[PDB]
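Let me begin by presenting the structure, written as structure tokens, before commenting on it.
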Amino acid sequence: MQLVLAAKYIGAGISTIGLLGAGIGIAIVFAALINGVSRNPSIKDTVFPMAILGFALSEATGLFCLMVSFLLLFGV
Amino acid sequence: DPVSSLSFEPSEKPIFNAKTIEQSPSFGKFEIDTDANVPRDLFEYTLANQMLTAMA
């Protein structure tokens, strides 16, 4: 096995591109909390908790595509 | 300030300026765009009406 092994590294470097959704995604979700409390410091213990909930939702794309790389380097 | 037809009362009322509109504790509750100088144009208008309600 050599030709099929080489495809394990090529496919692993591409599955990292799918992690952009977590970089820019979580950015926007967290950025909204910053522009929110500023315009209205009154509501904090209400938007902060839900903000974290959005994190785990956007962190999904950063986990699935992350596991795909291990299934091609330390998995297969 | 005319309290009655047989009595009057001198009255005083402050006129908050633009700079005092920002530091207003309750301001965030009202949507506003910091593009049309809303606070700036509120002063030049409030000063007119309040004065008109004082003279009239």
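If you're wondering, the header gives X-ray crystallography, 3.4 Å.
Including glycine, each Cβ sits where the backbone N, Cα and C put it.
Annotation for A:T46 (variant position): no spatial neighbours, criterion Cβ-Cβ under 8 Å with sequence separation of six or more. Variant annotation in Swiss-Prot: A:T46 to L, described as In strain: DS400/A3 and KL14-4A; the structure shown retains the original residue.
Within 10 Å of the C-beta of A:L53 (variant position) we count 9 further C-beta atoms, all protein chains included. Among the natural variants in Swiss-Prot, A:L53 to F has the note: In strain: DS400/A3, DS401 and oligomycin-resistant mutant. The residue drawn here is the original one.
Among the natural variants that Swiss-Prot reports, A:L57 to V is described with the note: In oligomycin-resistant mutant and cross-resistance to venturicidin. Taking Cβ-Cβ distances under 8 Å and a sequence separation of 6 or more, A:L57 (variant position) has no neighbours in its chain.
Around the Cβ of A:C65 (variant position), the same chain contributes A:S15, A:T16, A:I17, A:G18, A:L19, A:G21, A:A22, each under 8 angstroms and 6 or more positions distant in sequence. As a natural variant entry, A:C65 to S appears in Swiss-Prot alongside the note: In oligomycin-resistant mutant.
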